[PDB]
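Asker: Input: one structure, supplied below.
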Number of protein chains: 2
Amino acid sequence: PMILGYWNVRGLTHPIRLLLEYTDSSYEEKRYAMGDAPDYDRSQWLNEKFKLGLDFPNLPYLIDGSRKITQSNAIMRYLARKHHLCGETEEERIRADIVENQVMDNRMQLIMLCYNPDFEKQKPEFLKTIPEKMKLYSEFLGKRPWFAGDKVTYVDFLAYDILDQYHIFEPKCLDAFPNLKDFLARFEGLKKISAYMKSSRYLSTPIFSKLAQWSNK
Amino acid sequence: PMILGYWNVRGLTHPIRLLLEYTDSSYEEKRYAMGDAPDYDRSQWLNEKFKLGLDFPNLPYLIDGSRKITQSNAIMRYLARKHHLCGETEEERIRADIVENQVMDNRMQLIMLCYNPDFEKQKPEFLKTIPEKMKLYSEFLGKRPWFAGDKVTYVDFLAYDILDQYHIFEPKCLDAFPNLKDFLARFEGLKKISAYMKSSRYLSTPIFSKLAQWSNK
Ligand SMILES: N[C@@H](CCC(=O)N[C@@H](CSC1C([N+](=O)[O-])=CC([N+](=O)[O-])C=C1[N+](=O)[O-])C(=O)NCC(=O)O)C(=O)O
Ligand SMILES: N[C@@H](CCC(=O)N[C@@H](CS[C@H]1C([N+](=O)[O-])=C[C@@H]([N+](=O)[O-])C=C1[N+](=O)[O-])C(=O)NCC(=O)O)C(=O)O
């Protein structure tokens, strides 16, 4: 079958695990483990990093037949074209492009705060930024069921992931944005997703490696 | 015409400026200025950030009639679809997807170093990593004329950009990689690109904003 390689953490791979399940893909995962302090051994991965035939070795990676992919975004796009989950019109392609990129920005901001020493120091004023962030997602979605338009597309997986994580970090961040709470419920409600969330393969936490100062266990 | 907005710096908008030129697009630019230390005034931009009808306001932005786009990669993809500068087969689409994302990673690494107050003590370690990055690109391109195949695509613009920047940072980083030097020479040899490089509109440095520790002047 297909192989998905990544750390045994949620990280930036929730989107991909969710889509593999949504599309009924025949897959197996390799979940590499990092060592505990002081050093935090990464050898399980390092030992084969440069032996997989990957062009730009990294985690996550996807092996599908003779195809070998890296870059989480690229994996998502690959799967999308494979299972017809892309925007159909120009308006839909545009919305998809922006959200994909925007999610990435929001993800990096989070990691930056969380992989900061005085994690506790910032959270305050960081929770300060959440509303305007959420408001932008809210207004962009509006009354549509999915982010690109009339059908579910790969970007809803990305948007589900980030809205979920901010929801973890700041549990009240969504009270002011009902269409966002409804979108989380609608996504969580897709048949194949619901079933996966009760499964043994489900890995909602931790999000970051023991390394961070939040969701690190 | 089309309107492109961004800082009066190279930053991450070079690929867009180059593609606008390559496609013979009618466009105008707004090059926003930042004040120097210690406050580094951003009002020129802050004064209209929320007044352009953008969904997730940011720099760069592209306004094209009714269409308003943010996120540098979505701006690139929009120009590529309009101008048929995308891959035509699954193989080309994969290679483009990988490269678009790899670029961003390598770009982010440069920035993290360049905005670090510890730049000078930091630099030696960064320098050590250059050869490995360059090798990956070299081996990926191989004997192909362009990154995604036998034809120029929008990813050549991003690759060009990042390889040039690393070459500026460390002049000898391409010596070991002839195919890389040749790619730089070939890209710069395109009729609309040589022409632009001599125009009043060309901006190659400063690379970063005034906050930076290098190429910030
Ligand atoms: N993911 C976005 C990130 C865009 C972004 O962060 N824009 C920055 C400038 S880019 C910045 C940069 N610079 O300006 O010197 C250069 C850079 N680079 O060389 O790669 C990276 C930057 N960055 O902050 O990410 C900005 O000031 N936005 C306006 C706002 O927040 O109100 C994109 O690709 O467009
Ligand atoms: N742009 C690449 C980034 C891949 C990357 O940096 N991979 C990290 C893990 S992701 C890391 C992360 N984490 O592992 O907890 C979580 C994260 N996130 O939650 O957003 C971001 C990560 N990061 O370092 O960028 C890694 O360990 N690569 C193997 C190597 O360097 O040899 C992609 O989208 O796939």
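In order, the residues displayed for chain A correspond to 2-218 in Swiss-Prot numbering, which applies throughout.
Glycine residues also receive a Cβ, built from the backbone N, Cα and C atoms like all the rest.
Grabbed the feature section from Swiss-Prot, which reads as follows:
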- A:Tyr7, A:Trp8, A:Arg43, A:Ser44, A:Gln45, A:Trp46, A:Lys50, A:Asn59, A:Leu60, A:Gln72, A:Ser73: glutathione binding site (BINDING)
- A:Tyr116: substrate binding site (BINDING)
- A:2-88: domain 'GST N-terminal' (DOMAIN)
- A:90-208: domain 'GST C-terminal' (DOMAIN)
- A:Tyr7 to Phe or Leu: Reduces catalytic activity about 100-fold (MUTAGEN)
- A:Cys87 to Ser: No change in activity (MUTAGEN)
- A:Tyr116 to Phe: Reduces enzyme activity about 100-fold (MUTAGEN)
Asker: Please list the recorded positions from A:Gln45, A:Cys87, A:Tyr116 whose Cβ falls under 6 Å of any atom in ligand 2.
Answerer: none
Asker: What is the one among the recorded positions A:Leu60, A:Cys87 whose Cβ has the most other Cβ atoms less than or equal to 10 Å away?
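Answerer: Checking each of A:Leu60, A:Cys87, the winner is A:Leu60.
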Asker: Could you state the whole-number distance in Å separating the C-alpha atoms of A:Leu60 (glutathione binding site) and A:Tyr7 (mutagenesis position)?
Answerer: 5
Asker: Please report how many Å separate the Cα atom of A:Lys50 (glutathione binding site) from that of A:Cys87 (mutagenesis position), as a whole number.
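Answerer: Distance between the two Cα atoms comes out at 31 Å.
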Asker: From the DSSP assignment alone, can you count helix, strand and coil residues within the domain 'GST C-terminal' (A:90-208)?
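Answerer: Counting residues by DSSP class gives 82 helix, 0 strand, 37 coil.
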Asker: What recorded positions among A:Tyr7, A:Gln45, A:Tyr116 have a C-beta sitting less than 6 Å from any atom of ligand 1?
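Answerer: Among the recorded positions listed, not one has its Cβ under 6 Å from ligand 1.
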Asker: Would you mind splitting the domain 'GST N-terminal' (A:2-88) into helix, strand and coil residue counts from DSSP?
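Answerer: Once the DSSP states are binned, the domain 'GST N-terminal' (A:2-88) shows 27 helix, 20 strand, 40 coil.
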Asker: Using Cβ atoms only, which residues of the same chain lie under 8 Å from A:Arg43 (glutathione binding site) while being at least 6 residues apart in sequence?
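Answerer: Within the chain, A:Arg43 (glutathione binding site) has Cβ neighbours under 8 Å at A:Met35, A:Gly36.
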Asker: Just report the maximum Cα pair distance in Å for the recorded glutathione binders A:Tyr7, A:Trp8, A:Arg43, A:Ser44, A:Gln45, A:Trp46, A:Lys50, A:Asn59, A:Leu60, A:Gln72, A:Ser73, no decimals.
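Answerer: Pairwise Cα check on A:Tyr7, A:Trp8, A:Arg43, A:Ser44, A:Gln45, A:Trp46, A:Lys50, A:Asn59, A:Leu60, A:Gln72, A:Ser73 gives a maximum of 22 Å.
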Asker: Quick one: Cα separation, A:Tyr7 (mutagenesis position) versus A:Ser73 (glutathione binding site), in Å?
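Answerer: Answer for this pair: 10 Å between alpha carbons.
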Asker: Of the recorded positions A:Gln45, A:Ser73, A:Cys87, which one sits closest to A:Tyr116 (mutagenesis position) when you measure Cα to Cα?
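Answerer: Comparing Cα positions, the candidate nearest A:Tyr116 (mutagenesis position) turns out to be A:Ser73.
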Asker: Using Cα coordinates, what distance in whole Å links A:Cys87 (mutagenesis position) and A:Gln45 (glutathione binding site)?
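Answerer: So the Cα of A:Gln45 (glutathione binding site) lies 35 Å away from that of A:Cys87 (mutagenesis position).
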Asker: I'd like to know which of these mutagenesis positions, A:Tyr7, A:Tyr116, is least surrounded, judged by other CB atoms within 10 A.
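Answerer: Checked A:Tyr7, A:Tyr116; of these mutagenesis positions, fewest Cβ neighbours within 10 Å: A:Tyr116.
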